[PDB]
Amino acid sequence: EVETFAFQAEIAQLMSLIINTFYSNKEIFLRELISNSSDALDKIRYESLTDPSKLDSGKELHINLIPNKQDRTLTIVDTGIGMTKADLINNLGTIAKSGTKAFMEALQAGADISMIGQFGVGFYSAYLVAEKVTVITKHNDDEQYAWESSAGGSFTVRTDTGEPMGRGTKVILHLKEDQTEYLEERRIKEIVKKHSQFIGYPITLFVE
Ligand SMILES: CCOC(=O)NCc1ccc(-n2c(S)nnc2-c2cc(C(C)C)c(O)cc2O)cc1
């Protein structure tokens, strides 16, 4: 069973802006996703301080980057606190409505697209490089679900089975045809060092 939803108008407009604005500095998408992963990891870390059983679904707190040139995908995987089905539908746990409003106002005051993460909506910068995004997540309090959107005003949510993760979130970027540089090892290393050099969790770049 697949459920199809319409984005809130403000979010559809944010995504359209990201997709259609001329802006060459696309590489900042990765730091925004790594930042979200770090936040999710902080959350499960702090929770586990008073309830160790929260880590029964996995003790290791880390981030993996997985390029695949055959599929033309870049996948960011973390073992953070994950998201419930409800939070997936509610704009994947972000304050998208109020965040988008503040972001647009900032763009009128001299801000540019690279400031997007300051307003809680950095996830949508994924559409600078991806034609489709799949978000697979598992929270301790719910089952495993897959969110997906190629923009155009809608997203889908379904249950996900076949490769269960213990806990956390996996963001699969289906890259646009002209953005395959982000599958190259030296390019990914360069971007991590430039924008995500000091993060409180290990980042592992998989080899092909
Ligand atoms: C509510 C304040 O934060 C936001 O509005 N947005 C940033 C944010 C949202 C959800 C998460 N998150 C949680 S909680 N659990 N998993 C995630 C998570 C979400 C994403 C995007 C799909 C939004 C991600 O790339 C990685 C994550 O671990 C982390 C940061």
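Note that chain A is numbered according to Swiss-Prot, with residues 16-223 shown in order.
Here the Cβ of each residue, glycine as well, is placed from N, Cα and C on the backbone.
On its own chain, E47 (mutagenesis position) has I131, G132, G137, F138, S140, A141 as residues at least 6 apart in sequence with a Cβ closer than 8 Å to its own Cβ. Experimental mutagenesis at this site is recorded by Swiss-Prot as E47 to A, annotated: Strong ATP-binding. Strong interaction with HSF1, HIF1A, ERBB2, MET, KEAP1 and RHOBTB2. No effect on interaction with TSC1.
Quoted from Swiss-Prot, the note on the mutagenesis of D93 to A is: Impaired ATP-binding. Strong interaction with HIF1A, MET, KEAP1 and RHOBTB2. Loss of interaction with HSF1 and ERBB2. Los of interaction with TSC1. Mapped onto three states, the DSSP output places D93 (mutagenesis position) in strand.
For the mutagenesis of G97 to D, Swiss-Prot gives this note: Abolishes ATPase activity. The structure shown keeps the original residue. Cβ neighbour count for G97 (mutagenesis position): 28 (other Cβ atoms within 10 Å of its Cβ, all protein chains included).
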